[PDB]
Amino acid sequence: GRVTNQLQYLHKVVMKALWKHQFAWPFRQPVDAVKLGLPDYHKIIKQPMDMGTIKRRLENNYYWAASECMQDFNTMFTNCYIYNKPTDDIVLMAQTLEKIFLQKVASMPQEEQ
Amino acid sequence: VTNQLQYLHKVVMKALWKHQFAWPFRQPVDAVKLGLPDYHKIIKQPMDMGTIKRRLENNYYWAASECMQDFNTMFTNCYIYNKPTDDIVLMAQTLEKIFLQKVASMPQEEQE
Ligand SMILES: CN1Cc2ccccc2NC1=O
Ligand SMILES: CN1Cc2ccccc2NC1=O
């Protein structure tokens, strides 16, 4: 991977805002299905993703383009909607964070460097 | 009309609307037709491409972010309601990946 203007923005603007959010705590590290008591989590969710993993990938220049990082954010949110019950608080928390994600992505620099 | 909304109309909606997996999303979920009796008890804000496309055509959106939230709601509704192993979920995921890919190259500053 490499350092682009967009990936810097995703790291220093988007992720930083999401990371600090009061609903972000369940998403800052990989889902621990045993510790959280989530039955069949890894049988249902085949590509776990979380903001800690994404943050580390940004720090280690893992991504080649902004879209790749955005796809990882999407996977994290989608996993949450797929696995959990519609009425679970975690779904509402993911929706709230995801709206901020899209809002911030809307103002990301247009051409990648 | 803004530069970003034009991009969402001409690039994003254009690509998604004609996609081979788009057909279940081109009109509002008809719970009776599709045999999904609990649909509206679970999904409180239905959304679909036809509605978004109509909104784009009629200059309903004030900002690109608003249109992006409608796309997001459409996909999120699908993941929440349907079973994880349903084909519709795979179709939604495929379309959303294209949505995100294209949104990555959307104009940065919203100018009226
Ligand atoms: C991301 N999480 C973490 C979590 C923590 C507590 C209860 C449920 C969940 N499910 C998820 O999908
Ligand atoms: C958006 N759709 C449309 C659909 C078509 C056929 C079977 C299930 C669904 N569920 C959805 O969430």
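Residues displayed in chain B correspond, in order, to Swiss-Prot positions 75-186.
Just so you know, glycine gets a Cβ as well, placed from its N, Cα and C.
B:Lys157 (protein binding site) falls outside any helix or strand according to DSSP and counts as coil. Under the heading protein binding site, Swiss-Prot lists B:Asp112, B:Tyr155, B:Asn156, B:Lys157, B:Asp160, B:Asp161.
In Swiss-Prot, the entry for mutagenesis B:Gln78 to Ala states: Loss of homodimerization. The structure shown retains the original residue. The Cβ of B:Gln78 (mutagenesis position) lies under 8 Å from the Cβ of B:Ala137, B:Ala138, B:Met180, B:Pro181, B:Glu184, each on the same chain and at least six residues away in sequence.
Under the DSSP three-state reduction, B:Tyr113 (mutagenesis position) is assigned to helix. Cβ environment of B:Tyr113 (mutagenesis position): B:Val103, B:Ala105, B:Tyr155 lie under 8 Å away, each six or more residues apart in the same chain. According to Swiss-Prot, the mutagenesis experiment B:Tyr113 to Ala carries this note: Abolished binding to histone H4 acetylated at 'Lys-12' (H4K12ac).
Swiss-Prot documents B:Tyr153 to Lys as a published mutagenesis change and attaches the note Loss of homodimerization.
Sequence-distant neighbours of B:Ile154 (mutagenesis position) (same chain, 6+ apart, CB under 8 A from its CB) are B:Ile116, B:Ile117. For B:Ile154 to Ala, Swiss-Prot lists a mutagenesis experiment annotated as follows: Partial loss of homodimerization; when associated with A-182. Abolished binding to histone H4 acetylated at 'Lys-12' (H4K12ac).
If you take the C-beta of B:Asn156 (mutagenesis position) and look for same-chain residues 6 or more apart in sequence within under 8 angstroms, you find B:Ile162, B:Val163. Here the residue is the original one, but Swiss-Prot notes a mutagenesis experiment at this spot, B:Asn156 to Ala: Abolished binding to histone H4 acetylated at 'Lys-12' (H4K12ac). Abolished binding to histone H4 acetyl-methylated.
The Cβ of B:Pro158 (mutagenesis position) has 15 neighbouring Cβ atoms from other residues within 10 Å, across all protein chains displayed. As a published mutagenesis entry, B:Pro158 to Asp appears in Swiss-Prot alongside the note: Abolished binding to histone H4 acetylated at 'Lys-12' (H4K12ac).
Among the mutagenesis entries in Swiss-Prot is B:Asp160 to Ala, noted as: Abolished binding to histone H4 acetylated at 'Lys-12' (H4K12ac). Long-range Cβ contacts of B:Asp160 (mutagenesis position) within its own chain (separation 6+, distance under 8 Å) are none.
What Swiss-Prot says about the mutagenesis result for B:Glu170 to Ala is this: Loss of homodimerization. Secondary structure at B:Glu170 (mutagenesis position), as computed by DSSP, is helix. Non-local neighbourhood of B:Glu170 (mutagenesis position): B:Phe145, B:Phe149, each in the same chain, at least six residues away, with C-beta under 8 Å from its C-beta.
Record note (Swiss-Prot) on the mutagenesis of B:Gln182 to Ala: Partial loss of homodimerization; when associated with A-154. B:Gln182 (mutagenesis position) falls outside any helix or strand according to DSSP and counts as coil. Cβ neighbour count for B:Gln182 (mutagenesis position) (all protein chains, 10 Å cutoff from its Cβ): 17.
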Residues from the recorded positions B:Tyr153, B:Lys157, B:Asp160, B:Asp161 that lie close to chain A, Cβ under 8 Å, in sequence order: B:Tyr153
Rounded distance in angstrom between the Cα atoms of B:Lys157 (protein binding site) and B:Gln182 (mutagenesis position): 36
C-alpha spacing of B:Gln182 (mutagenesis position) relative to B:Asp161 (protein binding site), in angstrom: 34
Recorded positions close to ligand 2 - of B:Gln78, B:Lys157, B:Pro158, B:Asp161, B:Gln182, only those whose C-beta is under 6 Å away: none
